[PDB]
Amino acid sequence: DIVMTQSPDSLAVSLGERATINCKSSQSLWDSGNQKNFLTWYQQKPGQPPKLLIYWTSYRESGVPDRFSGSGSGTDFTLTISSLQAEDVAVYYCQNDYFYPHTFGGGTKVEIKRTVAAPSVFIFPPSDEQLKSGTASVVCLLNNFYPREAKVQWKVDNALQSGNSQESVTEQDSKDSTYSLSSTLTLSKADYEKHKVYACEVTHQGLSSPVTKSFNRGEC
Amino acid sequence: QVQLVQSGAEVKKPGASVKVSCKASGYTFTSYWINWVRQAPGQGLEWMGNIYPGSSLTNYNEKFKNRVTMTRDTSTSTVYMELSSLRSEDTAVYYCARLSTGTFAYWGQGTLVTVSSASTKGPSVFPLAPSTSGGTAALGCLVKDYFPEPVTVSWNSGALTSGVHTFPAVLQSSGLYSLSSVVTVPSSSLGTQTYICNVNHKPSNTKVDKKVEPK
Amino acid sequence: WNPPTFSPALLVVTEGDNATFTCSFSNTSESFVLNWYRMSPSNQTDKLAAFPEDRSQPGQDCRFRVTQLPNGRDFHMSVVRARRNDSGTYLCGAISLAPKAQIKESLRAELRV
């Protein structure tokens, strides 16, 4: 069975410079009957079907721009973008097209590298409409930051929370190339009514010191 | 034109089996290979199998030893994909594609198959009220506890598109999904413009237009 | 079947003319698609035209066109209004539409403008 290893897992390139993605196969993808290296490169943007970029290692599909170029032979292959545009941000997969199964590689996320940008932090207390039920949800929003690495910690009366919060990040914004994070601490109303101070502490490279946004329940 | 239209989304219980259809048109249907590729949320693509409609030759993936089954129907120019003994891990978007080597590649729009024992539940829309900062203020809607995916959120009937961030849904311990949608505006507009998030959950006939008023 | 023949091996044509290649087959396959390829300086291969033509397929330029000759075995890979940019190496190739597809590509012929 062919194993396709893609390195690096993630790649950050400035807008207009060269990006290179590597793909190593467990066996040779060369075919003596057709004199081709059967390796395909795919591009997939979030919420879209994959798009074929390069087949047979170095053949460009119709409509693929100039900057995309495949290379390699045997077990080592490479996809190169010479001028990374905004429309290139996607995940790139190499695929064994030679022998069955046509196994995919793990993929490589290609993001635009930009200047450091700190997140704008907001904390939303649970709605009173939600306080009609038995659960309470506090949301901490991190708006427009770079890089993607960020740390969010929840505190209830200066008690560090763990195992009762979920988070999700958006895709890199097309305008400013930034990310937004949303974290939701879920508590029961009984637990929510037994504490006063609620806060999320953000740790990001764009912050000189960690930023904490808090509120007191029942106070406006 | 060449078109691959797949069957709509389906929710199944663990242990059931799904059958996804893929109707080809715009070419000699019986001469080109048709591939099936799936993608679980937060994971890469996974090749599933091949079928040649000319003689119903199949090339399945060893990962689905006896679960996958590919068939064809020349009278309707449709290829079918069947996966049995479903797991929660089998929750994914499944794509059909015409991928004959050396020829142009075409793709179906995809089909979402949710495998879960949960039942359809309409979401609750809670307002995330601002106050806000000094320069810009943030407000949003919390769309909590719904099944299955997806939910469509817009702001002011789609008239407010700048600074809007709808975050991907998150699966909770209850088997229900939860998402939030935020929007940043100038601090002077909080009392000069109304903000309404328009949440829509078709599987449960839920339609809610919540007005986000400041606190 | 044998690989096709891309002639002439060297075609020198003044700027803005009608340069026409010939991709000839000895025997044809029952089902096949013929492709016109051009090599880029990045050692890449680009598909300019394809027979039979697919109007819905993107990336096709109206300049490069493939024409099936009356004998059905020979083809005409012509370009109209040739540019100095078009100077390069070209080749034609056929891929059969059988289950086990076989690639049969020509040798390279150079174009000068």
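Note that chain C carries Swiss-Prot numbering, so the residues on display, from first to last, are 32-144.
The header says X-ray crystallography, 2.6 Å.
Cβ coordinates come from backbone N, Cα and C, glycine included.
Proximity of C:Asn49 (mutagenesis position) to non-local residues of its own chain (separation of 6 or more, Cβ distance below 8 Å) is seen for C:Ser109, C:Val110, C:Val111, C:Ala113, given in sequence order. Here Swiss-Prot notes a mutagenesis experiment, C:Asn49 to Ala, with the remark: Decreased N-glycosylation without affecting binding to binding to nivolumab drug.
What Swiss-Prot notes for the published mutagenesis of C:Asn58 to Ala is this: Decreased N-glycosylation without affecting binding to binding to nivolumab drug. All protein chains considered, the CB of C:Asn58 (mutagenesis position) has 7 other CB atoms within 10 Å.
A mutagenesis experiment is reported in Swiss-Prot for this position, C:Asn74 to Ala, and the note states: Decreased N-glycosylation without affecting binding to binding to nivolumab drug. Cβ neighbour count for C:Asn74 (mutagenesis position) (all protein chains, 10 Å cutoff from its Cβ): 10. C:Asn74 (mutagenesis position) carries neither a helix nor a strand DSSP state and counts as coil.
Taking the C-alpha positions, the distance from C:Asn74 (mutagenesis position) to C:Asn58 (mutagenesis position) comes to 30 Å. Checking the mutagenesis positions C:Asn49, C:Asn58, C:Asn74 against chain A with a Cβ-Cβ cut-off under 8 Å leaves C:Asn74, in sequence order.
DSSP assigns C:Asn49 (mutagenesis position) to a strand segment in the three-state reduction. DSSP assigns C:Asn58 (mutagenesis position) to coil, not to a helix or a strand.
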